[PDB]
Amino acid sequence: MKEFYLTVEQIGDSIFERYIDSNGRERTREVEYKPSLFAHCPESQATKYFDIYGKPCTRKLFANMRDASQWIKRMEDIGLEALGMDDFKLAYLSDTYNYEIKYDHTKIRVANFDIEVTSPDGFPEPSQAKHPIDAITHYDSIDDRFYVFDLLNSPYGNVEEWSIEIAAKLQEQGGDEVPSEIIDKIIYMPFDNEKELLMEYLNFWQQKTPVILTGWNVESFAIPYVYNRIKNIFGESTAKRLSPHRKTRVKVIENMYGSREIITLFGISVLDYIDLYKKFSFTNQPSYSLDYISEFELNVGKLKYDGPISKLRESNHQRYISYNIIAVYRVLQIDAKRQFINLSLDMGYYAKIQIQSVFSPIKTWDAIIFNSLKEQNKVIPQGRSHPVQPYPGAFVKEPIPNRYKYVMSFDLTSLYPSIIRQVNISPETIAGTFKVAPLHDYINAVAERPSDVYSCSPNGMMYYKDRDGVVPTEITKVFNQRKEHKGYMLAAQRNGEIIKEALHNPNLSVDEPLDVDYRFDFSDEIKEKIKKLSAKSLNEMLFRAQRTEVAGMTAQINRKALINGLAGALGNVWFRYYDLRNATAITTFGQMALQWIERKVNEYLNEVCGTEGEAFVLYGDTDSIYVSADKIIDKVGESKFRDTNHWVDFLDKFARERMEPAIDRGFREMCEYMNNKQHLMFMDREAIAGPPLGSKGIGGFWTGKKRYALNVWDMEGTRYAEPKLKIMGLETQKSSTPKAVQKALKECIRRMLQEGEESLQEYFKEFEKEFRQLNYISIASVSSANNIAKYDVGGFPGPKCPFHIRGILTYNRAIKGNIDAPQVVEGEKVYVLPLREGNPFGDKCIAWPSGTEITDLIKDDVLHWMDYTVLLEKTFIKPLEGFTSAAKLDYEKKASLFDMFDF
DNA sequence: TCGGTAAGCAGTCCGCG
DNA sequence: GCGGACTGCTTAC
Ligand SMILES: Nc1ccn([C@H]2C[C@H](O)[C@@H](COP(=O)(O)OP(=O)(O)OP(=O)(O)O)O2)c(=O)n1
Ligand SMILES: [Ca+2]
Ligand SMILES: [Ca+2]
Ligand SMILES: [Ca+2]
Ligand SMILES: [Ca+2]
């Protein structure tokens, strides 16, 4: 098999590499790597090395990496460019693996673990590690086993062994319900003292050394705790055995009260699953506890236990250990669904970087572009300092706030990467400039054609048409990958709806789910077989289809993020190819494209509808247009349609057969105007929106920029079994809006869009009467708590103190003297509740860590003094008033002359 | 050697016989 | 008690 790396580190003048060899065995080597860098030399000498602009360079081969570094500094002091890859481990990887990496994941040791630490005096701080580690569960992906290290004797209590038999039982039968599919995979190891547990864990670690180390919050808790605990007991040298190269780096975090640490373990790639989740999931959660995310991702119940966690080991050691095991499994379950570890491996090996560098789009692209150019014997430019400069971005149309009955949307495929490829924007393809006219002059095609020789953007930049650029070349590769995966995702989504449609008439049979690949649209034969399946098999197929859809979502959306990341990278000062001329060539072209096509669509639709000067395009943002389809529907007349699906088909056909070719014609003309390399402005129909036929639903509404709702029947070729709400920007979409309020506002919207004013008024009235009966967490607001210290003045709010920080300070004073009340963590999220005047907390609001119940001592008072009136007004009524006034609708029946009767 | 912009809304401060 | 000029947070893209 072809060899591939696992980890790589630079340690002084040595590269330390863990790798898989040709026989599939894990090995480690130390290499005294001799790096090369480059300097410009005169033309009149035979070299094979050229910079990206075609200028000749001479190679400088160094005896060691220090020498190469020191030479860089001398060149800066002389004032001459030092070219080549300055991150030597990237050069080493590029030299060692000069081919496309084909890795075997079954050879990569992926470890996830979590520890328990009983603490009788508040949160057990990793920097101090003053309490015994009393449990560790460590799952190893090669053994496919959960290794459980359990402390029986502790200064905080002596306990009996954990029982696997009791663990497997239903919670309703006094067990812990450890999932049956992992019972046989547990290897249980009890210990009579902490020293023996830790030594054995260390010996175990040596035998089974993680390559990928993950888990929930491992970077900020488990790793530094294990490290500092071992250090305090045995010494730092022993603690360094957690590094296969015996090298660590300790970073102390600042704040003011309660410093933290991050430990870098050399030769290990730490991918904290919380960080993977935040980067790759595209959610913003009100809480990031494992309980909350697990419920969200897997629909599994919260792991219940009685009393404080500080007393869980002594009162119920059995459950304590079981919950430790289940928590490790939950992360594995989330990963089986989300596939972020797979993505990280995919992306890291593609780029030829340390696996943990997938967090950095800049490092990722630097390495991709470096490897690409090196293949051509080209030499990369030195990184340079730039002052941070703001620059212009996308165009967003101001919508007229209103209801909009029939809406069709259209969207440009992968816009910024497509602009890069169309225009041929790259550091080395810059051909020159032209004198810019006002943007509106290009949009209206009155400005002089920029060039008849070069490919242009309306920012004034010209690029070569007949030359490949490394940025377009490499961005096209990842785009093509993205396209493949999004195809699988959309197919799986279409397949899902087939199953949902078949679930309306399930068969009374004992059968099995069909063995199919959900990444491809079902054949007619499969659809016929599905129409004859039982509910049980249909439901199993739907789960499978949806899992396939999620897998494809992960793969496509993050490849999209990577390629869009390259366009933004050009505007980040730390990027080797930072260049506002290029960043701005992209965004300005985007602005022109949206507004050009707005004009062309208004022109086309007026023509075909036989009118003049009417505005069909009601809104647009960056690369999308929203077209009012009322007059298209009216020209045929509403009465002609048999049902909702009839007019949806009509609009779908109209869009594909008439609008799209006209849109294509328009963008082809734009491409000729800018004399671009390749026409890649592909704008396809996205949503078809409207009320159900014969209903009083309003179909849709906008309140302003980035704030709208639509009743959608078809999305990107997925005809929904049931209409789906597309809500952007409104409070229903915001993580700061209370849970029960998002639900209530969404139902208010569903009613407005599908049913009408009366239905809305009926629901509002019910919700208002029941508001005060909702659970307090479900109606609490949420906010991130940044810069808490700044506004803290002897425990009281300083000037300009934000509402949520004021709430934290109120909580801080309320839990003063308390031992085991959870502290608010800087940068994390809090629930927030308003408090009535006169309350014993002494201030207008309280805030506490999100995803948690508020501590039992003050919970009673919070419930008593909660200001329901303010809460209802601020979180529910005020946004609803925004939606309804925009929609020319009332959520409460207005007084009228009719009030004299009854009725 | 750590490494995108546009834009809406809640809230504080302050002006306001 | 409600605006305008800020900060802060959050979402659309
Ligand atoms: N997180 C994001 C989202 C968008 N944008 C920019 C780049 C996109 O090209 C453009 C349009 O956003 P879209 O959400 O429509 O995404 P794309 O057009 O790139 O992809 P597609 O429409 O094919 O899904 O806005 C960005 O820089 N970063
Ligand atoms: Ca725990
Ligand atoms: Ca798009
Ligand atoms: Ca059937
Ligand atoms: Ca879009």
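Header lists the method as X-ray crystallography, 2.2 Å.
Any Cβ shown, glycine's included, is placed from N, Cα and C.
Feature annotation from Swiss-Prot assigns Mg(2+) 4 binding site to A:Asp411, A:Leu412, A:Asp623; the stated evidence is experimental evidence. In this structure, A:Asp411 (Mg(2+) 4 binding site) is part of a beta strand by DSSP. Take the CB of A:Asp411 (Mg(2+) 4 binding site) and look out to 10 A: across all protein chains shown you find 19 other CB atoms.
Residues annotated as Mg(2+) 3 binding site in Swiss-Prot, with experimental evidence given as evidence: A:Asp411, A:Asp623.
Feature annotation from Swiss-Prot assigns substrate binding site to A:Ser414, A:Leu415, A:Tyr416, A:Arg482, A:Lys560; the stated evidence is a large-scale study or a structure entry. In the three-state DSSP scheme, A:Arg482 (substrate binding site) is classed as helix.
Shown in sequence order, A:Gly590, A:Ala593, A:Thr622, A:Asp623 are the residues of the chain, 6+ apart in sequence, with a C-beta less than 8 angstroms from the C-beta of A:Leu415 (mutagenesis position). For the published mutagenesis A:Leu415 to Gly or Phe, Swiss-Prot gives the following note: Increased misinsertion, increased mismatch extension and inefficient proofreading.
According to Swiss-Prot, the mutagenesis experiment A:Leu415 to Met carries the annotation: No effect on base selectivity.
For the mutagenesis result A:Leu415 to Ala or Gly, the note given in Swiss-Prot is Decreases base selectivity by several hundred fold.
Under the heading of mutagenesis, Swiss-Prot lists A:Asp621 to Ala and annotates it as follows: Drastic decrease in the efficiency of incorporation of dGMP. Taking Cβ-Cβ distances under 8 Å and a sequence gap of 6 or more within the same chain, the neighbours of A:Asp621 (mutagenesis position) are A:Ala394, A:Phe395, A:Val396, A:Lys397, A:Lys705, A:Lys706.
Secondary structure from DSSP puts A:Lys706 (mutagenesis position) in coil. In Swiss-Prot, the entry for mutagenesis A:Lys706 to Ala states: Almost complete loss of polymerase activity. The structure shown retains the original residue.
Neighbour density for A:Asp714 (mutagenesis position): within 10 A of its CB lie 22 other CB atoms from the protein chains shown. In Swiss-Prot, the entry for mutagenesis A:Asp714 to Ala states: Complete loss of viral replication. The structure shown retains the original residue.
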Residues flanking the substrate site, with Cβ no more than 8 Å from the Cβ centroid of A:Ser414, A:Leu415, A:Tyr416, A:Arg482, A:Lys560 and excluding those residues themselves: A:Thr413, A:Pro417, A:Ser418, A:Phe479, A:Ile563, A:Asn564
Closest of A:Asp411, A:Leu412, A:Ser414, A:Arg482 to A:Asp714 (mutagenesis position), Cα positions, binding-site residues only: A:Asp411
Neighbourhood of ligand 3 - recorded positions from A:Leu412, A:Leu415, A:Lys560, A:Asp621, A:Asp623, A:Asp714 with Cβ under 6 Å: A:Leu412, A:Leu415, A:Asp623
The one of A:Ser414, A:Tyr416, A:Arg482, A:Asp623, A:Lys706 whose CB sees the fewest other CB atoms within 10 Å, among these recorded positions: A:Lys706
C-beta crowding around A:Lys560 (substrate binding site), within 10 angstroms: 18
Recorded positions close to ligand 1 - of A:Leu415, A:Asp623, A:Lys706, A:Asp714, only those whose C-beta is under 6 Å away: A:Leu415, A:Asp623
In the chain carrying A:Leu412 (Mg(2+) 4 binding site), residues 6 or more apart in sequence that have Cβ under 8 angstroms from it: A:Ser418, A:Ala593, A:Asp623, A:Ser624, A:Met681, A:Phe682, A:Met683
Close-lying binding-site residues around ligand 5 among A:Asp411, A:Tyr416, A:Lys560, A:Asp623, where CB distance stays under 6 Å: A:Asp411, A:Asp623
Distance [Cα-Cα, Å, rounded] between A:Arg482 (substrate binding site) and A:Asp411 (Mg(2+) 4 binding site): 17
